[PDB]
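Accompanying notes for the structure given below.
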Amino acid sequence: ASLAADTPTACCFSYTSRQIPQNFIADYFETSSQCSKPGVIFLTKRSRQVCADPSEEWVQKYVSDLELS
Amino acid sequence: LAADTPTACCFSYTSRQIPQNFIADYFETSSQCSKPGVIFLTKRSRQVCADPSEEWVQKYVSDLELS
Amino acid sequence: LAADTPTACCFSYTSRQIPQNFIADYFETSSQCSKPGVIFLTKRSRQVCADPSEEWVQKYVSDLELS
Amino acid sequence: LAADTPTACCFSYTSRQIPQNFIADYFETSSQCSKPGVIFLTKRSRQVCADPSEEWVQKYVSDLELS
Amino acid sequence: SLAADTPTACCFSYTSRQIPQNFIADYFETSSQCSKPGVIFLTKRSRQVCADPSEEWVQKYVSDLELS
Ligand SMILES: O=C(O)[C@@H]1O[C@@H](O)[C@H](OS(=O)(=O)O)[C@@H](O)[C@@H]1O[C@H]1O[C@H](COS(=O)(=O)O)[C@@H](O)[C@H](O)[C@H]1NS(=O)(=O)O
Ligand SMILES: OC[C@H]1O[C@@H](O)[C@H](O)[C@@H](O)[C@@H]1O
Ligand SMILES: OC[C@H]1O[C@@H](O)[C@H](O)[C@@H](O)[C@@H]1O
Ligand SMILES: OC[C@H]1O[C@@H](O)[C@H](O)[C@@H](O)[C@@H]1O
Ligand SMILES: OC[C@H]1O[C@@H](O)[C@H](O)[C@@H](O)[C@@H]1O
Ligand SMILES: OC[C@H]1O[C@@H](O)[C@H](O)[C@@H](O)[C@@H]1O
Ligand SMILES: OC[C@H]1O[C@@H](O)[C@H](O)[C@@H](O)[C@@H]1O
Ligand SMILES: OC[C@H]1O[C@@H](O)[C@H](O)[C@@H](O)[C@@H]1O
Ligand SMILES: OC[C@H]1O[C@@H](O)[C@H](O)[C@@H](O)[C@@H]1O
Ligand SMILES: OC[C@H]1O[C@@H](O)[C@H](O)[C@@H](O)[C@@H]1O
Ligand SMILES: OC[C@H]1O[C@H](O)[C@H](O)[C@@H](O)[C@@H]1O
Ligand SMILES: [Cl-]
Ligand SMILES: [Cl-]
């Protein structure tokens, strides 16, 4: 399973301005609803975490492909 | 150097007293976070959200800085 | 792990292409920065701001991601 | 004492005041940054962005500079 | 870990003759904002010497420092 104890929560306060190349994407996560602002956190193959605006539609297809695979 | 990176925000503090002997480092959460918080790091690299308004925490923060 | 920490921004870009053999890592600058930028880290631990519009810059980033 | 190195900018200041004896050093941010900023260095080498307008920030800088 | 409001290092004159490589301790390339592109070699005597980045030996010294 997955343990979720007293542990910091990953929240986004600033999204990327430029669309990440999909072939750089390795995985995705979504910020907890407790966060003040929404956000999607893409994990690049270089293991970098990038905040992305979920309202923007390029991040939404990226999630679709990741899930539907 | 990292950019557009998520910000660590505590939403649940630990109620107990942490053995200071286990503490290795500390980080106070961002002001952008909805609530204040301090993240202690243990020697097993385990991040723990702690309440800054509580007082065993600032003592740990003080001793970590004043050193 | 940090909070209320400064952000790396590029206000000028290198005029010469860095030999790829020197490249250790890369970091794209924050969207909050006034200008676009890529920060290449060399093996001598030099931090160089590069123009993301240059094709050699885009290639280096691609190679680092696909490795 | 510079190069085409990235620049330290502040986009988020700390809300509450830092205890003074935590501060080890300071330096203002470049004017090229979209926002003004004062970066306090703690005794644990941790960098904190501070609002130059705030009363305590100006006082901390004053004390550091008169030593 | 980044720069502030200070004076950027610029080279307005390079060096005609080649520094003995075993004198070189480190190197820094000047900003592109400068008029002339330059390389600053730091000697073991902690001295700073400007150098033409397009010269044969300068590129070699930088290469040897990086690949170490
Ligand atoms: O030599 C080549 O053909 C390689 O691809 C070229 O496109 C690169 O030119 S660059 O874009 O114009 O400046 C060359 O630098 C490159 O030589 C490389 O060798 C390896 C492998 O390349 S990578 O794409 O396959 O993985 C690597 O160390 C560098 O990518 C590059 N190093 S080099 O020796 O400095 O040129
Ligand atoms: O305050 C530091 C800031 O750094 C930026 O690079 C991030 O995108 C923000 O999420 C963060 O708040
Ligand atoms: O993290 C576990 C620790 O909890 C503390 O409350 C106890 O006093 C310690 O004995 C124990 O090691
Ligand atoms: O297409 C989007 C582009 O964004 C830039 O910021 C990156 O440096 C490129 O690698 C990428 O191709
Ligand atoms: O802000 C004033 C500072 O003065 C320095 O000389 C001291 O070393 C610090 O302990 C103090 O915080
Ligand atoms: O600092 C001494 C330097 O001497 C040079 O000749 C070497 O190439 C470097 O690896 C070394 O760092
Ligand atoms: O001497 C060689 C150098 O001369 C300078 O005036 C130019 O700006 C550079 O492009 C050139 O590399
Ligand atoms: O001005 C003459 C010099 O120009 C430099 O840019 C070249 O690297 C040298 O080879 C040449 O001797
Ligand atoms: O010592 C290294 C040598 O490398 C050669 O490629 C250069 O032409 C010489 O100027 C230099 O002295
Ligand atoms: O040493 C200088 C040489 O380094 C090599 O890695 C590349 O071919 C160029 O950057 C240059 O010709
Ligand atoms: O590519 C990175 C982007 O983010 C930066 O904020 C720039 O304002 C924008 O022009 C650039 O395209
Ligand atoms: Cl929040
Ligand atoms: Cl800016």
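Chain D residue numbers are taken from Swiss-Prot; in order, the displayed residues are 25-91.
According to its header, this structure was worked out by X-ray crystallography, 3.1 Å.
Cβ atoms here come from the backbone N, Cα and C positions, even for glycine.
Here the residue is the original one, but Swiss-Prot notes a mutagenesis experiment at this spot, D:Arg40 to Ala: Slightly reduces heparin binding. The annotation that Swiss-Prot gives for the mutagenesis experiment D:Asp49 to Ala reads: Reduces self-association; in BB-10010: Improved pharmaceutical properties. The note that Swiss-Prot attaches to the published mutagenesis D:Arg68 to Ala is: Strongly reduces heparin binding. Listed in Swiss-Prot as a mutagenesis experiment, D:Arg70 to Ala is described as follows: Reduces heparin binding. Quoted from Swiss-Prot, the note attached to the mutagenesis of D:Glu89 to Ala states: Reduces self-association.
If you count neighbouring Cβ atoms within 10 Å for each of the mutagenesis positions D:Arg40, D:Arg68, D:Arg70, the highest count belongs to D:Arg70. Of the candidate mutagenesis positions, D:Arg40, D:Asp49, D:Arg68, D:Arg70, the one lying closest to D:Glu89 (mutagenesis position) when CA atoms are compared is D:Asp49. Fewest other C-beta atoms within 10 angstroms, among the mutagenesis positions D:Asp49, D:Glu89, are seen around D:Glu89. Taking 8 Å as the upper bound (exclusive) on CB-CB distance to chain B, the mutagenesis positions D:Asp49, D:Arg68, D:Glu89 give D:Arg68 in sequence order.
Rounded to the nearest whole angstrom, the C-alpha distance between D:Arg40 (mutagenesis position) and D:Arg70 (mutagenesis position) is 16. Here the Cα atom of D:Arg68 (mutagenesis position) is found 11 Å from that of D:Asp49 (mutagenesis position). A distance below 8 A between C-beta atoms marks none of the mutagenesis positions from D:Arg40, D:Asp49, D:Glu89 as lying next to chain C.
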